[PDB]
Amino acid sequence: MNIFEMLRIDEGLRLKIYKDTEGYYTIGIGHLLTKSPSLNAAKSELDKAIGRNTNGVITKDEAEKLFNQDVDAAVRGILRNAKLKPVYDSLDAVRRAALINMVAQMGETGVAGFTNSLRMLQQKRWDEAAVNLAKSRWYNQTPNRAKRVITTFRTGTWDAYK
Ligand SMILES: [Cl-]
Ligand SMILES: [Cl-]
């Protein structure tokens with residue numbers, strides 16, 4: 001198991017523009033296109049992202065390319081983030097993947113907002129962190145995905161994904 005496989009399980013793969021759980025225009029493997037309510041705006045961000053008139057449809061390779069870019073950016077964003085970096089550095093390889101997952105789903109800003117949980121993670125207080133992570137909108141809006149990530153932080157294994 002690795003970050004790519006993990007997010008692929010969590011986000012699925014869709015080759016046509018679709019709406020995510022929050023109703024935002026997305027495509028591929030969870031690649032947010034825009035928060036604007038306009039399809040046209042979404043189709044426009046899409047072509048710009050891919051570099052051609054796609055007409056709201058991409059190929060598998062193209063999806064994967066966005067995916068690679070997304071993962072890399074998530075990592076780099078964590079590393080440049082003063083709040084996140086320290087946590088990430090304190091974690092083992094499996095738990096780092098869990099933090100990347102949250103960043104890919106909710107953005108750096110979002111994650112950096114889990115101040116209390118981050119501190120517990122840094123302190124290696126697994127059970128307490130998992131309880132705190134659960135008290136959030138994130139957990140209430142996407143409970144299945146959140147349970148998988150939380151379990152990963154709690155156990156340090158890939159069990160929730162096997
Ligand atoms: Cl892009
Ligand atoms: Cl879910």
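Cβ atoms here come from the backbone N, Cα and C positions, even for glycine.
Features of the protein shown, as given by Swiss-Prot:
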type	residues	note
MUTAGEN	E11 to A, F, H, M or N	Complete loss of enzymatic activity
ACT_SITE	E11	active site, proton donor/acceptor
MUTAGEN	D20 to E or Q	Loss of 99% of enzymatic activity
ACT_SITE	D20	active site, proton donor/acceptor
MUTAGEN	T26 to H	Facilitates transglycosylation more effectively than hydrolysis; covalently bound substrate
MUTAGEN	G30 to A	Almost complete loss of enzymatic activity
MUTAGEN	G30 to F	Almost complete loss of enzymatic activity. The enzyme is destabilized by 1.5 kcal/mol
MUTAGEN	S117 to I	500-fold decrease in enzymatic activity
MUTAGEN	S117 to F	10-fold decrease in enzymatic activity
MUTAGEN	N132 to I	5-fold decrease in enzymatic activity
MUTAGEN	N132 to M or F	2-fold decrease in enzymatic activity
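Features as recorded by Swiss-Prot, highlighted on the structure.
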residue	record	Cβ neighbours (10 Å)
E11	mutagenesis position	20
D20	mutagenesis position	17
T26	mutagenesis position	21
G30	mutagenesis position	20
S117	mutagenesis position	24
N132	mutagenesis position	19
- [ ] Provide the three-state secondary structure of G30 (mutagenesis position) computed with DSSP.
- [x] coil
Open item on the list: Return only the integer: C-alpha distance in Å from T26 (mutagenesis position) to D20 (mutagenesis position).
Closed with: 6
Task: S117 (mutagenesis position) as reference: those mutagenesis positions from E11, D20, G30, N132 with C-alpha within 10 Å of it - done: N132
TODO: Please report the DSSP secondary structure of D20 (mutagenesis position), reduced to three states.
DONE: coil
Task: Whole-number Å value for how far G30 (mutagenesis position) lies from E11 (mutagenesis position) (Cα to Cα) - done: 5
Task: Length of the line joining the Cα atoms of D20 (mutagenesis position) and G30 (mutagenesis position), in Å - done: 8
- [ ] Translate the DSSP assignment of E11 (mutagenesis position) into the three-state scheme.
- [x] helix
